[PDB]
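Trainee: This structure is in structure tokens; I'll ask about it shortly.
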Amino acid sequence: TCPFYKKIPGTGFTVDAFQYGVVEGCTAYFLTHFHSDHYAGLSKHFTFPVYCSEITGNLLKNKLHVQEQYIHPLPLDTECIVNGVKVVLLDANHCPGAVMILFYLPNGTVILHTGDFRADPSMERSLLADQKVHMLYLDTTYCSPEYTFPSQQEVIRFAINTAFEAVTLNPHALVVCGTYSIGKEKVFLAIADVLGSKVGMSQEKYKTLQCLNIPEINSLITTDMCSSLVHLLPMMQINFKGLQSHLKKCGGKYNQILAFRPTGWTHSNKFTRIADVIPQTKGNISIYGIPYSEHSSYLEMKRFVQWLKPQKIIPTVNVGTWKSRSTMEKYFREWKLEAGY
């Protein structure tokens, strides 16, 4: 049964609740981004409205095969009426197409629902600057002080340098990159850019990438693997037994794979910096883990909530146990008391 934190009060609207059947009273289903936890349920056979970003729309039409009439895409940064309610979509700084939703109620209440997000100072000079928010449905994926990680631009440095080192040392070396959903495209695009290659991928991942309104995308990617020296692969495949396997298939065109597993947080964030990273090594295959997050760090989240001074906070992540819920409220209280809202 749709949990209360996927419902918006004073509307027939719901957020990321497509896996329960019909939700009694829901006239419109919002979807924040194309990630299988959030869309679990959608298909060609849906005949209620869906509101979402243009980019998320393309993924619905072309990947899940939803029927164009039911996909209502909306522009960002635009005051837009929906079933007699003002809403706005804002860039969430998560994966391509990912949005937060501003709801403006008849009764005067204002609600912000973050979806998945990586909070950033640039959001404090958006439309949110203009007015008060009474409720915050917040992405609490990394709501604990242990959770730190470097900036995306830091990590993209490390990558560009590493790969470019190796390839310049050994020009018969392949760069690989793992992936299982959209997100983190800047990893492989930046590597390929510094190397003078296009990125090569399976047919389905090419299909996925062609939906995302990346400019000049045609010059950057291909389905011709032979012609490319930055390859993509399923993250399940990024290991020695499966990389060895793949290295065979290239057919004596490369003598060393240099991979990258863009991960989120792992416990190795606690004791080691980004400039001091190492990979696992079994023969001529070298696998990096690299903490490229598309979720807020504890500090980033903290700053954002303390600027927003919401009157109330409703967690959307790690809400499944009483210990996690309790831990999270303590942090909310601390933030509130530090800041004087």
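The numbering of chain A matches Swiss-Prot: 700-1040, in order.
A Cβ is built for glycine as well, from the same backbone N, Cα and C atoms used for every other residue.
In case it helps, Swiss-Prot gives these features for our protein:
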MUTAGEN   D838 to N  Impaired nuclear focus formation, reduced interaction with PIAS and increased sensitivity to cisplatin
MUTAGEN   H994 to A  Impaired nuclear focus formation, reduced interaction with PIAS and increased sensitivity to cisplatin
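Give me the lay of the land around each of these features.
Mentor: A coil conformation is recorded for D838 (mutagenesis position) in the three-state DSSP classification, outside any helix or strand.
Mapped onto three states, the DSSP output places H994 (mutagenesis position) in coil.
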Trainee: Do you know offhand how many angstrom separate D838 (mutagenesis position) and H994 (mutagenesis position) by C-alpha?
Mentor: 8
